[PDB]
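This report concerns only the one structure given below.
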Amino acid sequence: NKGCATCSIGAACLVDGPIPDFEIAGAXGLXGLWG
């Protein structure tokens, strides 16, 4: 959806590898995953 534009980036901490820890910096991406 055009609503979740404030965080079109996407949810990805990367803490599941390099170990940067919940490095999302914009979970808004979820707003787009649905619309």
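Heads up, chain A uses Swiss-Prot numbers, so what you see runs 9-43.
If you're wondering, the header gives solution NMR.
Keep in mind that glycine also has a Cβ here, set from the backbone N, Cα and C atoms.
Looking at Swiss-Prot, you'll find the mutagenesis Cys12 to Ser noted as follows: In vivo forms 2 thioether cross-links, no cyclopeptide formed. Within the same chain, residues at least six positions away from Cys12 (mutagenesis position) with a Cβ under 8 Å of its Cβ are Unk36, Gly37, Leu38, Unk39, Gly40, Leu41, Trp42, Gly43.
Under the three-state DSSP scheme, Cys12 (mutagenesis position) falls in the coil class. In Swiss-Prot, the entry for mutagenesis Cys12 to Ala states: In vitro no longer makes the first thioether cross-link, in vivo no cyclopeptide formed. The structure shown retains the original residue.
Mutagenesis annotation in Swiss-Prot: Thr14 to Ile, described as In sboA1; protein has acquired hemolytic activity and is more effective against tested Gram-positive bacteria; the structure shown retains the original residue. Proximity of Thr14 (mutagenesis position) to non-local residues of its own chain (separation of 6 or more, Cβ distance below 8 Å) is seen for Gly34, Unk36, Unk39, given in sequence order.
Experimental mutagenesis at this site is recorded by Swiss-Prot as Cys15 to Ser, annotated: In vivo forms 2 thioether cross-links, no cyclopeptide formed. A sphere of 10 angstroms centred on the C-beta of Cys15 (mutagenesis position) encloses 16 other C-beta atoms.
Recorded in Swiss-Prot as a mutagenesis result, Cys15 to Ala carries the remark: In vitro can no longer make the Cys-thioether cross-link, variable loss of the other 2 thioether cross-links, in vivo no cyclopeptide formed.
Around the Cβ of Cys21 (mutagenesis position), the same chain contributes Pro28, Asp29, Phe30, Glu31, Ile32, each under 8 angstroms and 6 or more positions distant in sequence. The note that Swiss-Prot attaches to the published mutagenesis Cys21 to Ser is: In vivo forms 2 thioether cross-links, no cyclopeptide formed.
Swiss-Prot lists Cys21 to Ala among its mutagenesis entries, and the accompanying note reads: In vitro no longer makes the second thioether cross-link, in vivo no cyclopeptide formed. DSSP gives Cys21 (mutagenesis position) a coil state; it is part of no helix or strand.
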